[PDB]
Amino acid sequence: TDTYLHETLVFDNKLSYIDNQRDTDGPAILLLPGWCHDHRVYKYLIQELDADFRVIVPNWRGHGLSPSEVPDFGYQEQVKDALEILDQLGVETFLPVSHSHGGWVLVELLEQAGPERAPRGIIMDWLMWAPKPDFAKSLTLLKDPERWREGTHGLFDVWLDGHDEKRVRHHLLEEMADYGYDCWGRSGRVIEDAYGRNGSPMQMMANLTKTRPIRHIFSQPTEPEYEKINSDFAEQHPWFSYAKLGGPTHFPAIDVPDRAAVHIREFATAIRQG
Ligand SMILES: CC(=O)Nc1ccccc1C(=O)O
Ligand SMILES: [K+]
Ligand SMILES: [K+]
């Protein structure tokens, strides 16, 4: 719970982070938040993992229980932040697990840390193809100082997908309520730039200097054409796999924390046998 919350100076910035400080065999589980939310998204997943793993959740610049305005930064800076926390903490070997566009951090972290330190990754509910019209419009709305809130509302609609999902509604409407345009507009510029510059998550992962096992676990998009791009990518890359989780929303970490946990334990166990 909030018993594991700390704060430290990371270069210029005071960042909060979760660390259960569990004294156990590696690798540490590094749970990466997406944009404009914090460690609260992972409270149910931390419960699944707490007794068996050391679990660390960094919050990005301007993120946390008290969001704040900060200067412009991108996934590159998120990566330098994540590693500085891990260096301060004395963590060597880690398994990164990302929420959605936290994936840009995860894949760049894999490159930077290398396959000894970061031998595998798990990406959760991360749009594998380049932006379809509806999502591209969302990003344009987030970037708009007059329409960013409309932006979030449309994304909350897609994310909930017609479900009265109490815990996820709580996360979106309460736990993300204090994030403003400084975050949401940034999230729009960063994600748009990331696709523009890397093509896609699939292309970025394929382009790793050292490819290594990555699994995509997702609940949405729910249509067959999305499963198919995942299966086609998996057919093509030995190191890639996926699992459709069947959860109601964009936040499997919240709505199917037990399922997310068994995939993370599978990967952790594989690394230990290693
Ligand atoms: C927490 C979260 O999902 N954040 C995002 C914020 C803006 C745009 C997209 C996303 C996403 O990660 O899907
Ligand atoms: K319900
Ligand atoms: K495969």
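Following Swiss-Prot, chain A residues are numbered 2-275, in order.
Cβ atoms here come from the backbone N, Cα and C positions, even for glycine.
Here is what Swiss-Prot records for this protein:
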BINDING   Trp36, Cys37, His38, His100, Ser101, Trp160  substrate binding site
MUTAGEN   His38 to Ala  Strongly reduced affinity for substrate. Reduced enzyme activity
MUTAGEN   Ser101 to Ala  Strongly reduced affinity for substrate. Strongly reduced enzyme activity
MUTAGEN   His102 to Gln  Reduces enzyme activity by about half
MUTAGEN   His102 to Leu  Strongly reduced enzyme activity
MUTAGEN   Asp126 to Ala  Strongly reduced enzyme activity
MUTAGEN   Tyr196 to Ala, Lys or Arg  Strongly reduced affinity for substrate. Strongly reduced enzyme activity
MUTAGEN   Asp233 to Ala  Reduces enzyme activity by about half
MUTAGEN   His251 to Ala  Abolishes enzyme activity
ACT_SITE  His251  active site, proton donor/acceptor
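Locations of recorded Swiss-Prot features on the structure.
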residue : record                 : Cβ contacts under 8 Å, 6 or more apart
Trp36   : substrate binding site : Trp61, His102, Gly103, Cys184, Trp185, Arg187, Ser188, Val191, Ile192
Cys37   : substrate binding site : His64, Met177, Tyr180, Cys184, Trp185, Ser188
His38   : mutagenesis position   : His64, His100, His172, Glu176, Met177, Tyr180
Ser101  : mutagenesis position   : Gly35, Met125, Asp126, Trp127, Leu128, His251
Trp160  : substrate binding site : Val169, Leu173, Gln221, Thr250, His251, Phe252
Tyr196  : mutagenesis position   : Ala131, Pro132
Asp233  : mutagenesis position   : none
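DSSP assigns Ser101 (mutagenesis position) to a helix.
It is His102, among the recorded positions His100, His102, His251, whose Cβ has the fewest other Cβ atoms within 10 Å in the structure shown. Checked against ligand 1, the recorded positions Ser101, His102, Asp126, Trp160, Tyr196, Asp233 give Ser101, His102 as the ones with a Cβ under 6 Å from it, listed in sequence order. In sequence order, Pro34, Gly35, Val42, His102, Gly103, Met177, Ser188, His251 are the residues of the same chain, not among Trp36, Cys37, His38, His100, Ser101, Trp160, whose CB sits within 8 A of the CB centroid for the substrate site. In the three-state DSSP scheme, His251 (mutagenesis position) falls into the coil class.
Within 10 Å of the C-beta of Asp126 (mutagenesis position) we count 25 further C-beta atoms, all protein chains included. Of all Cα pairs drawn from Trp36, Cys37, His38, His100, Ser101, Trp160, which the record names as binding substrate, the longest spans 14 Å.
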